[PDB]
Protein chains: 2
Amino acid sequence: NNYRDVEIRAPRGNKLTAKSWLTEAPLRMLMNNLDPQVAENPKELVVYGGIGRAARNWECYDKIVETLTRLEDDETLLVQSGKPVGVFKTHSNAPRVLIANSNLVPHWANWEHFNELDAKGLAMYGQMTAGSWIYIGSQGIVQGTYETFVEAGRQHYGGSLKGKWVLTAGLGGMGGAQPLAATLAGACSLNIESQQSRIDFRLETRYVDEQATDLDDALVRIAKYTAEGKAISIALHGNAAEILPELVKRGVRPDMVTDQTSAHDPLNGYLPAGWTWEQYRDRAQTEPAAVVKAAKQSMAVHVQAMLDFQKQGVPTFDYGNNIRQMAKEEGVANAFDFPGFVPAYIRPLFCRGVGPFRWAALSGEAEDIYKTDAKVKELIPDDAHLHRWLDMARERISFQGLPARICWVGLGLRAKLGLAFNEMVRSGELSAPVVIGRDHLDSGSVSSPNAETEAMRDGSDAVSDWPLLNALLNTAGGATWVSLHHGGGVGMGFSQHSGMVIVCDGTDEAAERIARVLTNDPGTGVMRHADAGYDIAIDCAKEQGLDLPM
Amino acid sequence: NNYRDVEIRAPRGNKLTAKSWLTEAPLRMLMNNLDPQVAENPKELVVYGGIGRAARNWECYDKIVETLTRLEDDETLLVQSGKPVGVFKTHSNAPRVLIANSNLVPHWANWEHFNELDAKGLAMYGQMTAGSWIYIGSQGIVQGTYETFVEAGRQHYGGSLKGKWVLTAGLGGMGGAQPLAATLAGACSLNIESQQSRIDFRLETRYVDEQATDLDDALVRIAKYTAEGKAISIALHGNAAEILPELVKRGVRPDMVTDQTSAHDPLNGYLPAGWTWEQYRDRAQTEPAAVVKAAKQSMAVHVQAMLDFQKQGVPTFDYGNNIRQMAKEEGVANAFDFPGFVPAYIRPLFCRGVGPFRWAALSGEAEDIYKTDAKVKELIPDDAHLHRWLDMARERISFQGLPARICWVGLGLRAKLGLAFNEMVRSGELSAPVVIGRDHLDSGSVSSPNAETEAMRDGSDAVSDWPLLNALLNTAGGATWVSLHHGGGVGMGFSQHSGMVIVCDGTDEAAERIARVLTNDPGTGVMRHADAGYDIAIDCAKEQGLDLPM
Ligand SMILES: NC(=O)c1ccc[n+]([C@@H]2O[C@H](COP(=O)([O-])OP(=O)(O)OC[C@H]3O[C@@H](n4cnc5c(N)ncnc54)[C@H](O)[C@@H]3O)[C@@H](O)[C@H]2O)c1
Ligand SMILES: NC(=O)c1ccc[n+]([C@@H]2O[C@H](COP(=O)([O-])OP(=O)(O)OC[C@H]3O[C@@H](n4cnc5c(N)ncnc54)[C@H](O)[C@@H]3O)[C@@H](O)[C@H]2O)c1
Ligand SMILES: O=C(O)/C=C/c1c[nH]cn1
Ligand SMILES: O=C(O)/C=C/c1c[nH]cn1
């Protein structure tokens, strides 16, 4: 049903399968989302973050690939929670694919109802980029995690994190980026992961450096390495709900604490203390309500450990998995005494429309991306932080599936880069068309009170009109495929966000769509923060010449 | 900032204030939504359904009118909860305005949080067509209420309703259509309403015939007219929470029972038993929490009375105001023993894409609608029910604000009508362009478990992907203005729905957009119900040649 023993990888080269590049792109990106080197559990259509899938089930997967292949340049495919439900006439400048995943009427917006619908074959969790086909392995979130650690270091350790270490958990698709991000930020790290296969995955993709043999050994390495001013990431096989409380008991003092286990989903993404991942998976089907409760009780203990570390003065933050909320519902009243990573460290970037901007080379050529890297340095000649990030990505980020690049940039530069990339496809510099996208985590594409829009200065945390407008505007502007998801990141009920991907096929038509959607997409973000009253966003809006009526 | 002592009415004739008809249309309809003859309390920007508003406040109202006035042909205004927050470049075949009102992240989708936001000047409830500018007074819902009664009559009373009577309450904007709908369906009716001014509004607009002086006088009139085979509506000043329970106790037996008070918003639309509307609105801002408690306690008793009538064999149904939910939450465990109006009576019509399709003459001339009435009969020459509806409308439906017409037709005919009207504008048969829209209650534009999607056969009630896809597709196809609202009809947390309006300016460009959007819009409705498994929808899909992959 949801299992098929096959290996899927995106077609390479310039030979189309679909009718045009605008339809070949989503077809290749859907497949890239399931590439064995990219996705966590693709045989079950799982890309990342708990049960974030690319298609509802295999029959729907087959139908999506079949429909996408026949889709015309003036037709638009509607994908409803991982299922191709309809094809309607639009035009060549409208999106070829329109996607709405996991959306539920609020009163029924919970995992329990979602699970009920899933059992009836009526649901699919799109996470953020899983159901919208713009996932590129751990590289997708790595720059954001890096920026979060860098900013935390600037705020608490006057700059460099040399000799310092981060304590966290979760080496899944996105969590796996934590160790490399810590390392690139100059810190060592103790990354606790309950599944050996995931630690192996991070090692194979060179995102974590080594694995300790036990807790004491892990601490001996951290002690050695930190004393040496080295930045080495260490994986520790175990349960966060057991280890963090133990380290607190021992008086161990990390330099910064966070967590990235899939706490957003108690049933499938967080292991109860003392359970094996195998007991967890079986019981989840037997006593789901009981599994959920055990998962949340451990989260309570886990967050209480995080609070104790904070009480000791160690910078502590929630990294968007909604674990505080879970802990809080389980009795930990002061669960929100430590902040989310955005209001604490990243919001300033969102005010300038800066976010996880990304692109992938459909050709599959590593050199296509290197060429784009060079072009960006040429287009942004005076940003040493950015040039250093591109260097680090080139030297330390290994490609997963189709070569792709994560490069944080905001309002103004996104379109500059996009038009430039389109010019490179046209001239033949890039061997094949490239797709520009981003995570749904971005300045104007997400409303999530426990993550991206936590503590907005005006109290607008829960207002979700913005992401809806971003998707609508992206559709009007001409992105190649637009999406509207629910619950990505923090789980059912806590978020609404949009996605967009636009194809640079070297044509003049593309350049026309690219100029406006890459101005509008980040523009809605600047707009959204200027509306909230952020001076940085209002200044950016003015400098970029945004037309903000009020 | 929320009250302004002025009378607003849509500009008339052919003179343009905006730069083109595509931008003049939303400007005129916005104003039309506030016509003294259309809205329920326009001086407070209130259009209908509790606190459903056309703009957030008067400052934002002027700003939208202003922006709409200068908006270019390739620009798109973004309206966020009734606020003109930004303008971005798109293209002439995309919507001029993208509207997103009242959307809140699920976990915070409740009146309590909405009110907090409203107080901080951060919200506006758009109901369905209030904030989307396509409300045409009581005529908007009347045929739908009429169809519901006709169908209930075919199901329970052999067909025609001669000598039968309906018992209901709420003579507000939409509720005011109940008495006339009953009459057009051939039944008498007792409509209880707590505000005399509202009873006067329906009387002046010809939606209700007379006012009893009390319960006994009312019962004497029902008994008399019913025995005589007459079809007259009676208004009765009072509180349904008191009247219904009383009638149950007297052994009175209506032939059909329902309700249309604004139970969806306890704080603003439902008078507690024994309270004067004066005390109600004063205490609303004094002890809101207490007022909500009081209002809901009355809803419980009201629903119980309704449950009692059903026990007596009286066909009873919820008419989309979420009163059952409120009663259930108030201890009335079996509050859902009587069904919502769509699964019981209207769903088959939705399966064919039939719904509250309508259009308005921007000219302001009645003869423009009369010409469309005649045109419709010409294009649908073999639908006597349709013709009979047009005759009754011309006969009993008084125009409100700009001459408009409600006309239930579905997949296929909508585009036939839209293209014809466009051609009448082009040839001059029609004074000025007409706008074609609908309510958000329609086949593929709303998910509402306690209303439009109540009891879907596959249990997909809460799936809200559909309306988001409808809005996305309408944007892609070329509607003039597209909207996505939250909580219309049933209130905060219980619904998500889209809206659309397309202008027919006689242009070929408008022509190509009409063919697409007027096919796609109802098309998503047939798709949505076909997906749920309804054979009637599947057949319609096949007849109309819809492209539904699965
Ligand atoms: N805020 C944002 O916008 C944002 C962005 C990306 C990801 N996220 C969230 O980050 C979290 C992780 O993402 P992912 O892709 O790595 O999820 P994942 O399911 O691919 O991996 C999660 C890992 O957590 C491990 N784990 C679970 N419980 C554990 C425990 N008690 N001790 C040690 N390890 C445990 C699991 O073994 C798994 O390997 C998710 O909640 C995801 O939603 C948020
Ligand atoms: N299901 C749908 O798609 C749909 C469509 C249209 C309207 N509705 C709903 O129908 C309801 C009414 O709409 P509206 O436009 O008339 O709202 P409204 O606010 O304009 O009018 C409500 C009327 O109810 C009266 N009232 C309140 N409590 C009363 C009581 N206890 N006894 C007698 N009268 C009482 C008020 O005086 C007022 O006249 C709302 O809940 C609205 O959302 C649902
Ligand atoms: O980096 C990505 O591709 C998406 C990461 C994400 C954000 N929210 C949930 N997953
Ligand atoms: O007919 C209209 O103008 C809208 C009626 C409506 C639907 N839901 C709430 N109000």
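Chain B is numbered as in Swiss-Prot; the shown residues are, in order, 5-554.
Header says: X-ray crystallography, 2.2 Å.
Backbone N, Cα and C define each Cβ position, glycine as well.
As recorded in Swiss-Prot:
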type	residues	note
ACT_SITE	B:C411	active site
MUTAGEN	B:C64 to A	No loss of activity
MUTAGEN	B:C192 to A	No loss of activity
MUTAGEN	B:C355 to A	Minor loss in activity
MUTAGEN	B:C411 to A	Loss of activity
MUTAGEN	B:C544 to A	No loss of activity
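Known features from Swiss-Prot, placed on the structure.
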{"residue": "B:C64", "record": "mutagenesis position", "contacts (Cβ under 8 Å, 6+ apart)": "B:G86, B:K87, B:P88"}
{"residue": "B:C192", "record": "mutagenesis position", "contacts (Cβ under 8 Å, 6+ apart)": "B:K168, B:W169, B:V170, B:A186, B:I226, B:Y229, B:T230, B:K234, B:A235, B:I236, B:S237, B:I238"}
{"residue": "B:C355", "record": "mutagenesis position", "contacts (Cβ under 8 Å, 6+ apart)": "B:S447, B:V530, B:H533, B:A534, B:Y538, B:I540, B:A541, B:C544"}
{"residue": "B:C411", "record": "mutagenesis position", "contacts (Cβ under 8 Å, 6+ apart)": "B:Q147, B:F361, B:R362, B:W363, B:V380, B:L390, B:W393, B:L394, B:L421"}
B:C64 (mutagenesis position), DSSP three-state class -> helix
Let's check the environment of B:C544 (mutagenesis position): how many other CB atoms sit within 10 Å of its CB? 26
